[PDB]
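Below is one structure, written out as structure tokens; the observations come after it.
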Amino acid sequence: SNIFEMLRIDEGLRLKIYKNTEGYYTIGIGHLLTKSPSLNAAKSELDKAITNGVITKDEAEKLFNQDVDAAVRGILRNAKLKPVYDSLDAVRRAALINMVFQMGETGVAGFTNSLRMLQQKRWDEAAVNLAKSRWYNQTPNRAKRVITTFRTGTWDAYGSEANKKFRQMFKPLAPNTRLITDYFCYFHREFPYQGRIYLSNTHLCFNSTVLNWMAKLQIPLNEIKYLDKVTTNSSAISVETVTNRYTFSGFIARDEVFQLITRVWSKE
């Protein structure tokens, strides 16, 4: 979850010129065209920005990539925002970029106490403070989502309901942990425990669905040394850590699970 995915969710792709949460005409993934009331300005500035008429996904996320970078440049050249932005982890940096993208560097720079609270890691206090704003009142659901990001340090407010359950099932994992996919399999302990293996950008996790036999396993991907397709069992992958060897079988599509795990694992 780059800042890009986070912003397409909050802005929505729109190949034709619409209106934002105000009468200000807008295009693409949140590109403010003008604050004038009537569409003269509108596609004056569109062709000035791009091709005529309205826009294709090529150019929509071409304005978008310009504007993300312009939000980040505004932060780094602003004496209030940079030290906050420097102090923050990658996740809450995306939340700050999100705010600056929506409001401009000047609007965000106005939050002098909240920015200070963020800088000293006082997340809860920053959150109640940010929720007293006109910004919260004008777009409460987007605000609730970025504030939750500031509050938690995670991407959960932008995740699927399956990501939410995954996160509740194995806590707390890493701040930037996102669920990728999950598969039925058996974990081989003193017997084969039916359950589910969860692949995330940071962790390989397993939960037992054998009634009366609960068992969980969390394996950070950066503790995995070897990742082998078991020679004598076509449905089975074995995972070797710093400290242990774990075998899972019963995969519907084993070689597909194995390539994906290998790819996600190479990253981390």
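Counting starts with 1 at the first residue shown.
Method of determination (from the header): X-ray crystallography, 2.4 Å.
Note that Cβ sites are derived from N, Cα and C of the backbone, with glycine treated the same way.
Taken verbatim from Swiss-Prot:
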type	residues	note
MUTAGEN	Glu11 to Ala, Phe, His, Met or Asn	Complete loss of enzymatic activity
MUTAGEN	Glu11 to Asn	Loss of 84% of enzymatic activity
MUTAGEN	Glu11 to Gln	Complete loss of activity
ACT_SITE	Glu11	active site, proton donor/acceptor
MUTAGEN	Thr26 to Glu	Complete loss of activity at neutral pH; covalently bound substrate
MUTAGEN	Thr26 to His	Facilitates transglycosylation more effectively than hydrolysis; covalently bound substrate
MUTAGEN	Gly30 to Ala	Almost complete loss of enzymatic activity
MUTAGEN	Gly30 to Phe	Almost complete loss of enzymatic activity. The enzyme is destabilized by 1.5 kcal/mol
BINDING	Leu32, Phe101, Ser114, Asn129	substrate binding site
MUTAGEN	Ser114 to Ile (Swiss-Prot position 117)	500-fold decrease in enzymatic activity
MUTAGEN	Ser114 to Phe (Swiss-Prot position 117)	10-fold decrease in enzymatic activity
MUTAGEN	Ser114 to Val (Swiss-Prot position 117)	50-fold decrease in enzymatic activity
MUTAGEN	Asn129 to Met or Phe (Swiss-Prot position 132)	2-fold decrease in enzymatic activity
MUTAGEN	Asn129 to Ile (Swiss-Prot position 132)	5-fold decrease in enzymatic activity
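Within 10 Å of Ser114 (mutagenesis position), judged by CA to CA distance, lie the following recorded positions from the set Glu11, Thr26, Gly30, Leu32, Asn129: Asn129. In the three-state DSSP scheme, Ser114 (mutagenesis position) is classed as helix.
Separating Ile50 and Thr51 are 3 residues for which the deposited structure gives no model; the Cα atoms of the pair are 6 angstrom apart. The mutagenesis positions near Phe101 (substrate binding site), taking a 10 angstroms Cα-Cα threshold over the set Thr26, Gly30, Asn129, are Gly30. Cα-Cα distance from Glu11 (mutagenesis position) to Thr26 (mutagenesis position): 10 Å (rounded to the nearest whole number). Cβ-based crowding with a 10 Å cutoff singles out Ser114 as the top-ranked of the mutagenesis positions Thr26, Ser114.
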